[PDB]
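Visitor: Quick one: this structure, given as structure tokens, is what I'll be asking you about.
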Amino acid sequence: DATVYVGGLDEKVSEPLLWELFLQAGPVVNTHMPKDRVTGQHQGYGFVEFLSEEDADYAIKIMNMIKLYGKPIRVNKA
Amino acid sequence: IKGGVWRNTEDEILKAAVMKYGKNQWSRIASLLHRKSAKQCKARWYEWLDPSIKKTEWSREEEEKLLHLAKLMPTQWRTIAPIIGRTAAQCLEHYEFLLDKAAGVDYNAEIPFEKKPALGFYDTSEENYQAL
Amino acid sequence: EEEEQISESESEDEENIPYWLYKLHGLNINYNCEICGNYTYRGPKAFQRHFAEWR
RNA sequence: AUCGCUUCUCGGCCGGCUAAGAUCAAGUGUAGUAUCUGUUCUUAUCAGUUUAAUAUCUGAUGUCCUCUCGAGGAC
């Protein structure tokens, strides 16, 4: 479970408000939030690696309460 | 005092300068480099850095041709070098290698000059136009 | 064929490069943590990271 | 309505001539540091030096006998 997939975001969000955002729950050890080079903008889906698995299963339970730019945030195991 | 060994930095900057300014302006290119003159920059272009120069091993034909010609016109390297398509210094080194290994108001007030359009078979009296 | 007979027999009745880099950095060196499954760790930085971990 | 060609219209990517006119700036030394580039260790094990720990450096490849590195026997 150490990693999660996160959908439905707005590009003003970046890797930092994800950092800050999910460490509110529990620390994101490895952050991945693609920067698209071609048009220089984000599609808004994320992958998160944690310290171990327990962090991330609690993360499955609590985790999908985040709302990025008035809008819904997908978090599921991976 | 200016003379010395050529540097990768000086050589790459020489590439870029030659690309930008063009082949015939040497004094401008020597201006950017330090410790090098215009003559040295030109001869350094045409002797070595020039991409048209062929840097590789000599095929068998080029060795036959080089040896034959060098026996034809002894010691003349600047005549032979264009015939084989190589640099004079290069074909020299290769030759010694072969013997070595061989052994004011007109505008904003009043319409500058006016041509009222000419009037033709139709009625322009009525027409007027709106403001901005 | 024998393999098949065997499987049928023992089956549930109901189915569900950086060589000097790792030495320099201190990795790929044999080490062990006793409290964790007598586990093996290949690097000292890594084992120092074991101290904060889920397991 | 479709295909092809054409016309118009719109949108998106989207520096003259001369003798080439003429001419053409670099101080030194004593110490010392930084930053570029290129090249080298899959070595196995043990002993010692050494290190904060590494690293590094330094030494050899169970013993005996017989036969032609291999085989057998005794440990």
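Note that chain B carries Swiss-Prot numbering, so the residues on display, from first to last, are 6-108, 207-235.
Header lists the method as electron microscopy, 4.9 Å.
A Cβ is built for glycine as well, from the same backbone N, Cα and C atoms used for every other residue.
For reference, Swiss-Prot lists these features for the protein:
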type    : residues    : note
MUTAGEN : B:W31 to G  : Abolishes DNA-binding; when associated with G-53 and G-82
MUTAGEN : B:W53 to G  : Abolishes DNA-binding; when associated with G-31 and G-82
DOMAIN  : B:57-108    : domain 'HTH myb-type 2'
MUTAGEN : B:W82 to G  : Abolishes DNA-binding; when associated with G-31 and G-53
MUTAGEN : B:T227 to A : Abolishes phosphorylation. No effect on homodimerization nor on nuclear localization; when associated with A-303; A-358; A-385; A-404; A-411; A-417; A-424 and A-438
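What does the local environment look like for each feature on the list?
Guide: Using a 10 Å Cβ-Cβ cutoff, B:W31 (mutagenesis position) registers 19 neighbours.
For the recorded site, B:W53 (mutagenesis position), the DSSP three-state label reads helix. For B:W53 (mutagenesis position), the count of additional Cβ atoms within 10 Å of its Cβ stands at 14 [all protein chains shown].
When Cβ atoms from all protein chains are considered, those within 10 Å of B:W82 (mutagenesis position) total 15, not counting its own. Under the three-state DSSP scheme, B:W82 (mutagenesis position) falls in the helix class.
Other Cβ atoms within 10 Å of the Cβ of B:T227 (mutagenesis position), summed over all protein chains shown, number 11. According to DSSP, B:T227 (mutagenesis position) sits in a coil region rather than a helix or strand.
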Visitor: May I ask for the distance between B:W82 (mutagenesis position) and B:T227 (mutagenesis position), taken between their Cα atoms and rounded to an integer number of Å?
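Guide: Here the two Cα atoms are 87 Å apart.
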Visitor: For B:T227 (mutagenesis position) and B:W31 (mutagenesis position), what Cα-Cα distance in Å is obtained after rounding to a whole number?
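Guide: Here the two Cα atoms are 69 Å apart.
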Visitor: Any idea what the Cα distance is from B:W53 (mutagenesis position) over to B:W31 (mutagenesis position), rounded to a whole Å?
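Guide: On Cα coordinates alone, these residues lie 16 Å apart.
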